[PDB]
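Peer 1: Questions regarding the structure given below will be posed in turn.
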Protein chains: 4
Amino acid sequence: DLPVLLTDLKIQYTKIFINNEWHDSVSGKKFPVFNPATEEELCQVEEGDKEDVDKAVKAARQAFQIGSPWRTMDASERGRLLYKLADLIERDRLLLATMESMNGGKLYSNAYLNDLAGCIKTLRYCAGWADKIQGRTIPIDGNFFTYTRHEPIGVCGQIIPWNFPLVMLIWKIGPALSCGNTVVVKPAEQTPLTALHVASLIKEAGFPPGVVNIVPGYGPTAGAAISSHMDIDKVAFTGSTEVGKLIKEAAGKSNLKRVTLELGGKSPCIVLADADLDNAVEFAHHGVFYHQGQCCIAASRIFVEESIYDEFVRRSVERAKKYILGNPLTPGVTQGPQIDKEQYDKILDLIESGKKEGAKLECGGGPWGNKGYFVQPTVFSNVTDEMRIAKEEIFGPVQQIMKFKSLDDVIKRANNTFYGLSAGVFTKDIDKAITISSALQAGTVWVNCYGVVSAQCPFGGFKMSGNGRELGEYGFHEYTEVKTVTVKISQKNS
Amino acid sequence: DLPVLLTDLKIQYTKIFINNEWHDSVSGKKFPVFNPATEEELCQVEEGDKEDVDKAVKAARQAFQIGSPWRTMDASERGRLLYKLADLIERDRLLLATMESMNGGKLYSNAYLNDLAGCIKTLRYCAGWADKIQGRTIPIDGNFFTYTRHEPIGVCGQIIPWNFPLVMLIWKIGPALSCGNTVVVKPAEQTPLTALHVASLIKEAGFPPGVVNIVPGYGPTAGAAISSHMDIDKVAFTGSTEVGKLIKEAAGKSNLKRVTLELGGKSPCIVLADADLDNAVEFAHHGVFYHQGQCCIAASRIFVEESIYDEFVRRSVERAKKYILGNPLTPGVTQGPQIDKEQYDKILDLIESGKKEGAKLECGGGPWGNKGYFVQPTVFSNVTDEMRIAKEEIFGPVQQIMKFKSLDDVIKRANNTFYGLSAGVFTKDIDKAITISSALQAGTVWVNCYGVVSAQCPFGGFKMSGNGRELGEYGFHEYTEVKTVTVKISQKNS
Amino acid sequence: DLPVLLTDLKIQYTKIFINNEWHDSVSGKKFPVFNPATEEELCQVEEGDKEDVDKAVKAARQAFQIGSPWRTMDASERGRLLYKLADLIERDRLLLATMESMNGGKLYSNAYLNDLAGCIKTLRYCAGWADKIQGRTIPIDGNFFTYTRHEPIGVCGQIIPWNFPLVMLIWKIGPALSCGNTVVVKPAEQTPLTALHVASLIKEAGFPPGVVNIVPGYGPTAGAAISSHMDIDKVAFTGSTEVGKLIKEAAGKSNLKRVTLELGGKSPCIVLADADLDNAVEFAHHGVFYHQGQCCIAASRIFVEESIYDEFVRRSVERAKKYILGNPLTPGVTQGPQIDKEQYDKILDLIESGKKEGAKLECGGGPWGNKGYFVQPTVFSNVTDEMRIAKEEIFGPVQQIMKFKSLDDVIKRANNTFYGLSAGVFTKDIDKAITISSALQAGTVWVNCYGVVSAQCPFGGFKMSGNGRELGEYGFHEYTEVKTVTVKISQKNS
Amino acid sequence: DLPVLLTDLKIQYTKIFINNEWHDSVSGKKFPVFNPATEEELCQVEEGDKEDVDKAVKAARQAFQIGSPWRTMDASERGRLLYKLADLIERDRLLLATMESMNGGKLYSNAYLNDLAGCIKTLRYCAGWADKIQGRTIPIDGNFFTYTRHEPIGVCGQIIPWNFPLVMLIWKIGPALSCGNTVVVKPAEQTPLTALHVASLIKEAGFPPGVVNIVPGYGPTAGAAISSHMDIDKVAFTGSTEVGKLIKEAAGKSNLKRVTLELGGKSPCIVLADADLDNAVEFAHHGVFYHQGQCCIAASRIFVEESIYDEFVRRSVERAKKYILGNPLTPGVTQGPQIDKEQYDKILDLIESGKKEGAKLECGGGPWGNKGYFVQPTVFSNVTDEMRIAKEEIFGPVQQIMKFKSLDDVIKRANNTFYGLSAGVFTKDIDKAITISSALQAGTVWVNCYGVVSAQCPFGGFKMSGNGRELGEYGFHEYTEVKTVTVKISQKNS
Ligand SMILES: CS(=O)(=O)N1CCN(C(=O)c2cnc3ccc(F)cc3c2-c2ccc(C3(C#N)CC3)cc2)CC1
Ligand SMILES: CS(=O)(=O)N1CCN(C(=O)c2cnc3ccc(F)cc3c2-c2ccc(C3(C#N)CC3)cc2)CC1
Ligand SMILES: [Cl-]
Ligand SMILES: [Cl-]
Ligand SMILES: [Cl-]
Ligand SMILES: [Cl-]
């Protein structure tokens, strides 16, 4: 069932959100926000800069002070507020999915059934953890009583990408708030709108002021201000590996703030000759084409054993030739645009390198349409390991298919990258499934599927795809700071 | 009981340790190693540089390969090797304590009864964790079987300081090896000797070659090579906050390697009027003077309620006037030298700032002796919060004593620093002990004691005193990399 | 704020609840249900017996089968259903609190503000755990992949007491359902009504049929049928220690079903001479008098240091002389009746033993009123350790106050019982608070408070006060059954 | 390599062990101890009875008192003593393996390479846990500080079986001592000798007196005394399900002591048509024949898909026809005797029922030899589900092989028992391996192997095969008692 908004979407929230009130930019400047499917301007939004990040950090710092409502309320009540926020997003699901689709160039069907559902589910997951964050009592040597407090870290700067604006907003603020932190959020310049609507719901739910502050603006300005701020305790960033290196450097340069990074990938699939071929073709297809290829986990190197390689390529090409391009709000449309011009150019450039460097073009290979940043879905076969399309993250609807004959060699090829976000193994052999997944240097390894991500799982990269993990039990560790308290006593007993 | 070595100490191990064999420096260069209590040269050691770190990373990488002995042996056997290494250090305790004291300027009594005991105990603690590192099975949404592997990260560069060369060597390699990593260790330029002897014992114990590689040399050369290396997965550094910022920046600049930092402090004590005064005087005294003040946790700001301030100052001064300076090997000597000239100059300079800026000099305040980097134990009273001796880490035998009258104000003063390693609270009030320890922004808070550190406790800093934790259950997390494995199944059941 | 039901309470749900439908008793027999404050009959309820427990076990067994909706739905959805049930109880809070007060003889103010709030909060706590129940991956010796599943146990029989019918219903079904079990609940013969209303809400919330089955009836009949049933996997019982022994024996005799027991107590308080005297008097007063003394944790032995004993006794007596007895529905009433005649007789008998055995009667000591099972609030001083009122659980509004002079001796006296549910320590001394709480053989020890119980804490007895724990992280273990799965593989890697 | 004792074994330790000293029985009576391979008497041992269990409980109680050496020593030192005990057993491995083989009728090769190795490894595993047993700090509702202590329970009675006397002794005392308990051990009447030698090593290692007390004697006398004792806090029993029911009943009848039970089984294997047939034949063969079939996990129902059934039966029969019966000390001997006459008679009786009830006798079926309790290794094919040999635990070298054609049906057959200790699944299908292991009601499920047990894994039964788990992280829970400590504070902060 796909319900829709019956009235025209109205844009209301366009300002900076600090202390639960709406602020104009200190400068007074605004910046435009566009629809990627028509290239038209949707509205203007206050452009946050350093001076505005500064106001937001002071509010988050004040809300984090010992004795404050956010520090003294029951953990169970932090969880209650998060579950109420999820309820409010459920109530506004139609308008949120519409705004996300319109602003993000995201198929409305997916925005409604996947993004919004994942936002609600992840918030509810995080809410349940709030009063279950616990320290230890420890049998230290000597006559002492030792316990630990897993405290919130403090003020957390959180820089959100444009490919999944709502899901990634919730993946950031959910755990941070559950653990008792306060946050300064910087949504992507391309997609500030849905985060500002959620800010309106954070007010409605009753979060104390300054617990969540949202500062739209640009990366090199507001994002850099966060990463270099001397009173931000931790920065979490999701985006390119190139910016991730800059975030980590600025943290070292300023105040040694803690850093979590969720970065790009060049994630491989290994399809053994004994695999369920149709199952592997479909999971690897969606694994690389999902959201116009704009997933960091994109299955952008697909290695197929020689004896099924040609059959795999044909079936992949047939699947890719079935899309309907156009406005992601129209029912039946199955591929929307890329997010903006910068990404669009890099995709087309990489596609050209595939042609020149000798990859076999099976379908697609060019732009589409009169308006919008549309790229034809493209499949390359006979890709080799030193081609650009095999080394660089494309972030577009561009599939690479490679042949292998030796299992030892293909694992080394799969691992021969600086990336390491995810991988897939397709086989019917129990031993191969366990040993290959163990040997891949990747944060998530899927067996006989791809792209399966849920709130209960930790998620993050090996190597240059990331530092740290998000979600699951394990992800919640990086939103606490562990304090050891050791008390002298006359005599301990076990 | 204080047994001693009956024969003259002989220095044997002076070379670089890679793949369980002894290497000359690629350059062929050596550097001198001195005794800080006499300023004489003890021996020469091969000077590792980038080319030597390079050989060590390739050995650690090869030892980490899937299928290798270190990757395939039982976790219980990793633990067995660590317990055997502890046995071997116990066997060589006399010579190790002598070498540590001679090279490190460290009171032999402490070297034998505390450093060596802590090395043995921490190794035995870490050994017990090896086959108890576990992942999860997770009830993910949908028809999937999801488990996690807490794998070793890989090759870990570990830069060891000179104030506790053996303890910090073991605090680094213990957890790293227990979790299955391989390491490239860089001991301090001042104190390479005891780490090279332990390397000889790692060979004897039977660790596979390349699991532990030790490259003596200088910070700006070998240490920088580690921090910027493109095939080191994680760097752990203990030392100054200034170098810590450089380590973190170089990690961001190169390969986004994971970073753990244990840095300096300006740790405060708060002594309430109802405290056991003698107990507070003695714990705070040793808290700041231990190992000639060369502890990152040094209790270098001591705040005393006005009505007991003068009594606290007198009793502190009497305790400080009781030391016997000289060679740390002679029995009855109770204060050895500072480690080297650089540290010695910074201490004397800061002591001079105390005189000029108006602190009340109660005892000490100058150098001592014909030879050795000796500083008189010094006490300053009437210290105020913007003096240099109240803001900068001294790392010398220099005690600061301050008065307070308001508890709200003194907590803000205690927290008004970029440091945050530790703190102490001295009181008989149950509520004050809990609420004050909760409000201090410090990684370890001691109640009615100070400086109590043990293998069972996590240990690390808030703010610019550190990133991450070492030891305890929680410290072992930062030597694993979490992989999620998600398997498609026909139907799951709870 | 104390809102009330504006309309007369109507009783609707009076039948056995199996497979989400209402059943008459197999026999066709019903039993009466009374109001303890007027001794009048409120209604009749179907009397479940063995044949009815049998129907309920078969339904719970079928609902637990592999492939069933309850076994295959996402853990997150089990949690969702529990949070919806909490929402429904919130909606029906007025009628539930009224029915609980009317049926249970429970002060309406407490029923509304404490019992109902605790029901809602505990359900919400348990809901959060559902998709956070996890097993392990384990580095077993040899070439194997080993993981564990923390499965639900299966069909759990749950026998609920009459002193807190709703809270204890939720403390049982919350964790059991969160972990994926199915249940057969047997509410107290005295108080079946609120559990049957909740059953109506379990239907409304959408739990699959047979996941929760509720069989009202008598202990020796339906309760014994559960404890001896050959296809019930686990029994949880809260009630007297005498019945607890019978439950455990019948489990051994039949099918070795798992057993959790939450039983009575004779819990002690130790009030040191340095205690906040008013704080100790008030917490110990409510600790023994709460809900007409009908708490298993009742603070029924209060030991006071000699020098403050007389002052403690006077202040206690003044507090006890302030109650207003009567119908627990009338505002301003502060003490309702005992639950029934059996309990009423045992209370009066024990009160008489206090008079005869030489206790000093300070106030109360007899019955009250024309109707209802009312007991005057009673205080005994000069109680000695071999009196009946110091050894046997009274479960009535009867306070015992004892003198001590030696701390070693009073701890031995506190521990000299077969019970061990809880205890309290009142002191301003940090060391005494830690060492005394460590030395008491009791499941919960309160320091400078009493009776503080919350969903985040494990709760249960030492010794003959109980087996196992309920709630908290730790309580959830006893609603899982751990399965180890060990898979042969060609070669493992860490 | 199989080294042997060069000198005749001398029996020295034959008395009751209490408070680290050797006691004669209160009665003065002794009982004989036999060799099962020759039926000759090896020595006499003091016969412990109730009066002797009484002396042992008082010693264990005194050793558990608050302030005692065992209660106050560092947890790390409890671990140290356990690692030293493992060292001492390693030193005495030859004599211990000889005594175990001689007393137990156990193949010396297995006694040396498996039993003794498992004793040493399990002790070392348990030692590592000692200072890693931790409670929690908990964010309770309201202004309170709440922590938990995972205390030792207290005095634990431990009844050890005769099939693995040393391994099961260590599986019991290892975790109990690691957690800080004191124990009263009752080795099997048939095999007291190796436990008394270990007691001598517990003295040598330096355990405080009364921490371990060992009372040889008979089940209905000393074992019943333990199970009914009013001052034993917990009983752990391994043995038959029939005695397990009596242990659990006596616990309920006396003092509600905690109970852990490791009982028998009728564990099934399911061999799918796609299995590695040779691998399944060998693992299932050893799974049922190990230690003359005297394992509770014996794979005593083997279900094989029809199309490979005949091939499976032939290959099994060939493997069973390869044993050499005789004295388990002689090299090359591969099957020793059953433990005693009672077990020997039950085995032969059940074998006769197989003949009469219509099972196809493939080999064996009778006794062997002039002396010793020897049974020919026996294989039955065409076994059906209501035969005695398919329902009752045989505990002898008797293999049952069954045919199945329907997977749904064979899982129901596998689960159609009151037992539930373990099971095996043999297949090459990933989905079948996961779904079948999930659906089996068994505590350990092996995939493509059988009988793989190690210290890092929890181990125990579903249903009437057991209550609770031993070893692993999870097994250590049942040797602690959780105490919640809740402290009133003026204001909490997260
Ligand atoms: C949020 S909760 O669900 O955890 N729980 C909180 C506690 N509850 C109260 O109503 C309550 C309130 N005030 C008190 C004041 C003094 C006192 F001694 C007790 C109380 C109790 C109380 C405490 C323990 C019990 C048990 C026993 N035996 C475990 C049944 C029963 C009632 C029920 C709701
Ligand atoms: C390291 S350990 O301490 O964990 N443990 C490893 C297993 N042990 C073996 O000797 C062993 C060896 N080989 C086998 C081969 C096939 C087989 F079916 C069983 C075995 C067993 C084995 C397995 C289970 C049991 C129990 C039962 N019932 C739990 C008592 C007893 C013996 C003892 C030492
Ligand atoms: Cl911790
Ligand atoms: Cl995990
Ligand atoms: Cl587990
Ligand atoms: Cl706990």
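Using Swiss-Prot numbers, chain B covers 8-501, in order.
If you're wondering, the header gives X-ray crystallography, 1.8 Å.
Every residue gets a Cβ built from N, Cα and C, even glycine.
The NAD(+) binding site annotation in Swiss-Prot covers B:167-170, B:193-196, B:226-227, B:246-247, B:269-271, B:349-353, B:400-402. Per Swiss-Prot, the feature active site, proton acceptor maps to B:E269. Looking at Swiss-Prot, the entry for mutagenesis of B:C302 to A or S says: Does not prevent inhibition by duocarmycin analogs. Look at Swiss-Prot and you will find B:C303 tagged as active site, nucleophile, backed by experimental evidence. B:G458 to N appears in Swiss-Prot as a published mutagenesis result, with the remark: No significant effect on aldehyde dehydrogenase activity. Prevents the inhibition by ALDH1A1-specific inhibitors.
Surface or core, plus neighbours and distances: that's what I need for these features.
Peer 2: Within the same chain, residues at least 6 positions away in sequence whose Cβ sits under 8 Å from that of B:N170 (NAD(+) binding site) are B:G111, B:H298, B:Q301, B:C302, B:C303, B:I346.
Reduced to three states, the DSSP call for B:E269 (NAD(+) binding site) is strand. Listed in sequence order, the residues of the same chain lying 6 or more apart from B:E269 (NAD(+) binding site) and placing their CB within less than 8 Å of its CB are B:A243, B:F244, B:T245, B:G246, B:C303, B:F466, B:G467, B:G468, B:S472, B:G473, B:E477.
DSSP classifies B:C303 (active site, nucleophile) as coil under the three-state reduction.
Counting every protein chain shown, the number of other Cβ atoms lying within 10 Å of the Cβ of B:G458 (mutagenesis position) is 20.
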Peer 1: With B:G458 (mutagenesis position) as the reference Cα, tell me which of the binding-site residues B:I167, B:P227, B:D352, B:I401 is the closest one.
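Peer 2: That would be B:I401, nearest by Cα distance.
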Peer 1: Count the other Cβ atoms sitting within 10 Å of the Cβ of B:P227 (NAD(+) binding site), across every protein chain shown.
Peer 2: 11
Peer 1: Pick the one among the recorded positions B:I167, B:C302 whose Cβ has the fewest other Cβ atoms within 10 Å in this structure.
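Peer 2: Fewest other Cβ atoms within 10 Å, among the recorded positions B:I167, B:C302, is found for B:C302.
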Peer 1: What is the one among the binding-site residues B:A195, B:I401 whose Cβ has the most other Cβ atoms less than or equal to 10 Å away?
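Peer 2: That would be B:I401, with the most Cβ atoms nearby.
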Peer 1: Which of the three DSSP states, helix, strand or coil, fits B:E349 (NAD(+) binding site)?
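Peer 2: It is helical.
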Peer 1: State the count of C-beta atoms found within 10 angstroms of the C-beta of B:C303 (active site, nucleophile), not counting that atom itself.
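Peer 2: Taking all protein chains shown, B:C303 (active site, nucleophile) has 24 Cβ neighbours within 10 Å.
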Peer 1: Note down the number of other Cβ atoms within 10 Å of the Cβ of B:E349 (NAD(+) binding site), including every protein chain shown.
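Peer 2: There are 11 of them.
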Peer 1: Across all the protein chains here, work out how many other Cβ atoms are within 10 Å of the Cβ of B:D352 (NAD(+) binding site).
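Peer 2: By my count, 12.
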